[PDB]
Number of protein chains: 6
Amino acid sequence: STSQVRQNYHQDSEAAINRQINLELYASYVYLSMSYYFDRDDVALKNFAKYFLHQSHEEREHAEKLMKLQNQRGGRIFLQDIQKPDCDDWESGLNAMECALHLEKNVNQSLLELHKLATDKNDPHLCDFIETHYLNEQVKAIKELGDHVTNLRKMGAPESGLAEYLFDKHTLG
Amino acid sequence: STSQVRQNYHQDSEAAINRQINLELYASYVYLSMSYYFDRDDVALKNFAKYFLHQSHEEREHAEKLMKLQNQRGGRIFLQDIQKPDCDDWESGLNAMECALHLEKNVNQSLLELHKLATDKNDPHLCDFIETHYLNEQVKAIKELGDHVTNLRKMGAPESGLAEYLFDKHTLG
Amino acid sequence: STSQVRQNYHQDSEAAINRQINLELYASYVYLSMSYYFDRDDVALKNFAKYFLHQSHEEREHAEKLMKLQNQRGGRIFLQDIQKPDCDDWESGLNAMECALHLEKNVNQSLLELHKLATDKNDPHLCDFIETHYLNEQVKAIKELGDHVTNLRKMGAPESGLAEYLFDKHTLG
Amino acid sequence: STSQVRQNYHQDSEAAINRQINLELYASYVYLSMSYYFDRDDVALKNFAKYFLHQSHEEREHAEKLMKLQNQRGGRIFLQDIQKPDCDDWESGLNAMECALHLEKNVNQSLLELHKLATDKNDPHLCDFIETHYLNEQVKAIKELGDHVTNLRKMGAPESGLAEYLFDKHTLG
Amino acid sequence: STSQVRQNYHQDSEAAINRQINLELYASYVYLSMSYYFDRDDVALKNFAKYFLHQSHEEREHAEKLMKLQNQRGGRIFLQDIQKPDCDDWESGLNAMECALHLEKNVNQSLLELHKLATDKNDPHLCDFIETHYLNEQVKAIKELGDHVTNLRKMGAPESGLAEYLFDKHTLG
Amino acid sequence: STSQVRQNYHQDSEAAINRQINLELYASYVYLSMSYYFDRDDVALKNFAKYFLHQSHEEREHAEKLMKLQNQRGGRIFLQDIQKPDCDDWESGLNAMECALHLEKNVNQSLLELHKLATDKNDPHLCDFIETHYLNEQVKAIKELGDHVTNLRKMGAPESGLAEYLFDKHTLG
Ligand SMILES: [Mg+2]
Ligand SMILES: [Mg+2]
Ligand SMILES: [Mg+2]
Ligand code: NA
Ligand code: NA
Ligand code: NA
Ligand code: NA
Ligand code: NA
Ligand code: NA
């Protein structure tokens, strides 16, 4: 049953990786929802739509990298349902950015728990994988989203449709 | 409530489009599963993995095109859970190709029902969308998968691991 | 009297095509009016003017393509007066965009009736002509105009002359 | 009510410019009719069709230049119906060329009356606009059409279908 | 017996496709005959010969595309004899063009019946195949041949050997 | 009745050339059948299909060259029906190659009879035409097909579907 390649790879780490794969696919799907919300004719913020679609594809890439890791270490991928996002209507550019920030912080929390598990199981390869490919990406994503939220709020979003319009043009465009 | 852009777009068509979006995302996820099955160290068919990953990304593109359609017509996207694939272990290149063929024919059947609905609702734009972007794609995909299955079977898959090896190299590589 | 090329081309289809030619020329003339309204010294929205002039020329192209169709099928073009547009003064960028949206939806409705007639007369060539060259063009145009209207309204048009100014610059420029 | 830019621009000149705009659009529409007459399967003179389509587009350009003038001077464009051309069937290349010559001379006569009005109102800018952009264009167009008519008649048009064929090929092609 | 790829493909459609393949090969052979008629030393119209040879090859391409369709849908090609053309001696450029026009209209009629059958069997893929690849091609070909016939007749074909000579040079060359 | 160009061209040679034209068109049609047999989803040997399609087009070229010869010598082409091939289902790559070899040898036998006739009628131009353009082409084609048959048989065709697969890839691809 044990993979010929498997070495120093705990069952708990394998399970946590599978959970992280599901979470990344969930995040991708959330961003997809947000993108096409901004593509609606009654919202019509093209650069918001582009930004979130880019994020969706990036999240899928993260999931695929975790799957590659799983196979590299001799674990076995077990996929689960990808839950639909919490919202269909994201209300505003600002609200979407705040929800994205919340999502990214939740993903980061999951990654930090995964790193703690890897450290507890004395799996330095997994710890290094998480540090190298995920933790700084999360810190940067959170910083960027926080900057966006700050700018939108200062500009007067979401009540100032001019605010969101000009943010869409000048920051995201 | 009605979109300012909506014209000649039946509620049943909007609902059927949402169902098709979900089906396309499901197909993408199935192909993702197959790809990373072939990336396993105990299967190790790199070109199978590449082929199915390509299909996964293509299916995501199809879903995104349907979402774009939905917004173009003034319908509203409602996402649902993406169910996990039926298998975690796809057993063989031949078995994966047969399951892919079955999947593509099911997607094609859903598209045909969508076309019939569009026709019944006298929605020529939707009909020609389906025709132009999907139906021929499906016919081609089904033909390609059938060709693959025929070749694998004739070569002696799945019992001939040499068969699958050489198919991976010469057809998919 | 019958053209040597004519085949499967109903008199009702020929008449409907002539009506569509007139409607397209009318739309071209409406857009011409809007363009030069925005070129007025007391309006001075250069990119609105450019946008509507482009639309005017596009509508002329659509009319010419219908005339080419008419001759291809062996029907005979009968031109009628091109009525002057409903307005001389279009009041605002937002009002012009709303009137354009209304115009495009009326043209689309006429095209849909044309398609239904073609279908009823079992004229698949005409049906596919309409589908290929017109229906998607209309859907796209309606979506774009709806997006413009949404943005203008959210920005505060037509009372915010700053709104229209910045829309002219950043979207249409 | 008076435009901030308006200076030395008589109401009669503004009205005459509006009349000239309508006449130019009428001429464009006449040429459009002639072009697609020659595109008929039972006439089939491609280079006649091309020549008259070019003239149609040129006439629209002339109308647009007059509209630009109108706005530059602070007059207000008032569009009227564009009357359908006098003929649907132009009978022959020679007959179309003769009608075109007649049309161009009528347009030239209207321009001359416009110039006389400008002169009487001591509007040197308008006079020089007409002189610079229109009068020489008309003289050239009339000379070209007269040359065409002379050649066709000498060749034996309209009774010599060979005549029209070879003229189409060698002069207009 | 049923192809693994076959889906929504009626036996009547398969049979009609086989009939269309035969008709296209017949048309190719007719054009071949016409081409080499014009290559005769006592006819010597090189550009007629070239035109009809081009048409012959185009018709073969159409047949091959129908065969590809047949295999794509999982039908089975059944070839039949290709009947010899009705004439060995085509008498004149004009007569050949008229026979070509008649042939193209017959092929178009067969395609229209095929489309009607596809529609009746609710085969939107087949319908759109026919619409996309064939119907417009036929309309264009019929229009071109009608234009040629009109020109030849007006020039004085077939009694004016000068007529046919100059048509060969200037239109077909 | 006699062509102005005809010189030293026997009626028997003209008739034999017409027979050879028909035989070449027959061979082209046989190869077309074989090609699309290999394009079937249940055979799926793309390079076999390509090889035989190439042969089909080559055979058509041979027929056209014979027609050109016929006109060059002042004979008159008389076309006959092109009989359908003996098979619809060619069973295997090996069987198709063997049938192709048989076909090529039959064509060669016909060409040798034609050369004997030309020699008997003291027609050195025709003898040279046959020698230069046909006899070596036939010898090469027969040698190539024999080589293919030898390789397939040695590899284990037609029972080894791996054999045919790898031949398709490495020789014909
Ligand atoms: Mg269609
Ligand atoms: Mg000449
Ligand atoms: Mg090998
Ligand atoms: Na991520
Ligand atoms: Na798909
Ligand atoms: Na239009
Ligand atoms: Na003019
Ligand atoms: Na054809
Ligand atoms: Na040959």
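Chain F is numbered as in Swiss-Prot; shown residues: 5-177, in order.
Per deposition record, electron microscopy, 1.8 Å.
Placed from the backbone N, Cα and C atoms, the Cβ positions cover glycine too.
Residues or ranges marked as Fe cation 1 binding site in Swiss-Prot: F:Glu28, F:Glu63, F:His66. When secondary structure is read from DSSP and collapsed to three states, F:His66 (Fe cation 1 binding site) falls in the helix class. F:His66 (Fe cation 1 binding site) counts 22 other C-beta atoms within 10 Å of its own C-beta, drawing on all protein chains shown.
The number of other Cβ atoms within 10 Å of the Cβ belonging to F:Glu63 (Fe cation 1 binding site), over all protein chains shown, comes to 24. Feature annotation from Swiss-Prot assigns Fe cation 2 binding site to F:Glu63, F:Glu108, F:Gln142.
In Swiss-Prot, a published mutagenesis experiment is listed as F:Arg23 to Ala, annotated Abrogates interaction with NCOA4. Fails to localize to punctate lysosomal structures. Taking all protein chains in view, 16 other C-beta atoms sit within 10 angstroms of the C-beta of F:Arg23 (mutagenesis position).
Other C-beta atoms found within 10 angstroms of the C-beta of F:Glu28 (mutagenesis position) number 25, with every protein chain shown included. Mapped onto three states, the DSSP output places F:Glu28 (mutagenesis position) in helix. According to Swiss-Prot, the experimentally introduced change F:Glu28 to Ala is described as follows: Reduces iron binding and oxidation rate; when associated with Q-87.
Taking all protein chains in view, 23 other C-beta atoms sit within 10 angstroms of the C-beta of F:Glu108 (mutagenesis position). F:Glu108 to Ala appears in Swiss-Prot as a mutagenesis experiment; the accompanying note says: No effect on iron binding but the oxidation rate is severely reduced; when associated with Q-87.
The number of other Cβ atoms within 10 Å of the Cβ belonging to F:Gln142 (Fe cation 2 binding site), over all protein chains shown, comes to 19. Between the CA atoms of F:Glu28 (mutagenesis position) and F:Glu63 (Fe cation 1 binding site) there is a gap of 6 Å, rounded to the nearest whole number. Within 10 Å of F:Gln142 (Fe cation 2 binding site), counting CA to CA, the recorded positions F:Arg23, F:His66, F:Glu108 contribute F:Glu108.
Between the C-alpha atoms of F:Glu63 (Fe cation 1 binding site) and F:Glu108 (mutagenesis position), the distance comes to 10 Å. F:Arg23 (mutagenesis position) and F:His66 (Fe cation 1 binding site) are 13 Å apart (CA-CA, integer value).
A helical conformation is recorded for F:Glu108 (mutagenesis position) in the three-state DSSP classification. Rounded to a whole value, the Cα-Cα separation of F:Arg23 (mutagenesis position) and F:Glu108 (mutagenesis position) is 16 Å. Neighbours of the Fe cation 1 site: apart from F:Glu28, F:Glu63, F:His66, residues of the same chain with C-beta atoms within 8 angstroms of the site's C-beta centroid are F:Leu27, F:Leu29, F:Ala31, F:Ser32, F:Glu62, F:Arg64, F:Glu65, F:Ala67, F:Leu70, F:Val111.
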